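Worksheet for the structure shown next.
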Amino acid sequence: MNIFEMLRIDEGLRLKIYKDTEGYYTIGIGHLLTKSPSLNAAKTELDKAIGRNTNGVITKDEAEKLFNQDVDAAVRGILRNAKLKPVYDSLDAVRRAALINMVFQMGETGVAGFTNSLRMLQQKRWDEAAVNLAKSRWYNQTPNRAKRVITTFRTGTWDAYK
Ligand SMILES: [Cl-]
Ligand SMILES: [Cl-]
């Protein structure tokens, strides 16, 4: 298992514009297009992201290309963030994947807001960080996915995904 297979399981794959769990226009493997309510504003962002007139539909190769860029961006945002970087540097390979997953889903700013949990992860207090991470809107809104990420932090294995 690796970050790509992990996020592919969590996000799924859709080749036509769809609405995410929050009602936002998305496409491919969890690629958010816009928070705007307008489907047209979504097709406009989509065409600009792909470089062609898509009419709201993309190919599997186009989805995977957006995915590769989004994973790269999440990793680079972690490495540039003064709050995230030190946590990331401190973790083992598996747990690093979990942090990437959270950043991919809620953005660097969102994750950097989990001040207490981050401190607990850096200290390697696994059980405590898992309890703290669950007291969140994140956990309450997407509980199955959150439990999977939290178990990954707790155990340091890919068990929740196998
Ligand atoms: Cl883009
Ligand atoms: Cl869920």
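A Cβ is built for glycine as well, from the same backbone N, Cα and C atoms used for every other residue.
Here's what Swiss-Prot has on this protein:
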{"type": "ACT_SITE", "residues": "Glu11", "note": "active site, proton donor/acceptor"}
{"type": "ACT_SITE", "residues": "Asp20", "note": "active site, proton donor/acceptor"}
{"type": "BINDING", "residues": "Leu32, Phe104, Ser117, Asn132", "note": "substrate binding site"}
{"type": "MUTAGEN", "residues": "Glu11 to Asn", "note": "Loss of 84% of enzymatic activity"}
{"type": "MUTAGEN", "residues": "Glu11 to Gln", "note": "Complete loss of activity"}
{"type": "MUTAGEN", "residues": "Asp20 to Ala, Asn, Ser or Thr", "note": "Complete loss of enzymatic activity"}
{"type": "MUTAGEN", "residues": "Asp20 to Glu or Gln", "note": "Loss of 99% of enzymatic activity"}
{"type": "MUTAGEN", "residues": "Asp20 to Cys", "note": "Nearly no effet on specific enzymatic activity"}
{"type": "MUTAGEN", "residues": "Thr26 to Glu", "note": "Complete loss of activity at neutral pH; covalently bound substrate"}
{"type": "MUTAGEN", "residues": "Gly30 to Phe", "note": "Almost complete loss of enzymatic activity. The enzyme is destabilized by 1.5 kcal/mol"}
{"type": "MUTAGEN", "residues": "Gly30 to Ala", "note": "Almost complete loss of enzymatic activity"}
{"type": "MUTAGEN", "residues": "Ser117 to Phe", "note": "10-fold decrease in enzymatic activity"}
{"type": "MUTAGEN", "residues": "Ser117 to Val", "note": "50-fold decrease in enzymatic activity"}
{"type": "MUTAGEN", "residues": "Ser117 to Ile", "note": "500-fold decrease in enzymatic activity"}
{"type": "MUTAGEN", "residues": "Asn132 to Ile", "note": "5-fold decrease in enzymatic activity"}
{"type": "MUTAGEN", "residues": "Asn132 to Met or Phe", "note": "2-fold decrease in enzymatic activity"}
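For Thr26 (mutagenesis position), the number of other Cβ atoms no farther than 10 Å from its own Cβ, over all displayed protein chains, is 21. In space, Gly30 is the closest of the mutagenesis positions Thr26, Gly30, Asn132 to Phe104 (substrate binding site), judged by Cα positions.
Under 6 Å, Cβ to nearest atom of ligand 1: this is the test, and of the recorded positions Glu11, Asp20, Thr26, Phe104, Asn132 it is passed by none. Figure note: comparing Cβ neighbours within 10 Å for the mutagenesis positions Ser117, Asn132, the maximum is reached by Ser117. Residue pair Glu11 (mutagenesis position) / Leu32 (substrate binding site) shows a Cα separation of 11 Å. Only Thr26, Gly30, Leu32, from the recorded positions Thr26, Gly30, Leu32, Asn132, place their Cα within 10 Å of the Cα belonging to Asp20 (mutagenesis position). Nearest in space to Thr26 (mutagenesis position), taking C-alpha to C-alpha distance over the recorded positions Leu32, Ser117, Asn132, is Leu32. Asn132 (mutagenesis position) sits 6 Å from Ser117 (mutagenesis position), taking the CA atoms of both as reference points.
Note: the Cα of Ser117 (mutagenesis position) and the Cα of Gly30 (mutagenesis position) are spaced 25 Å from each other. Cβ-based neighbour count (10 Å, all protein chains) for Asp20 (mutagenesis position) stands at 16. A coil conformation is recorded for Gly30 (mutagenesis position) in the three-state DSSP classification, outside any helix or strand.
Those residues noted as binding substrate (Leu32, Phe104, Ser117, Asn132) have their most widely separated CA atoms at a distance of 27 Å. Here the Cβ of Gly30 (mutagenesis position) has 20 other Cβ atoms within 10 Å, regardless of which shown protein chain they belong to. If you draw a 10 Å sphere around the CB of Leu32 (substrate binding site), it holds 17 other CB atoms from the protein chains shown.
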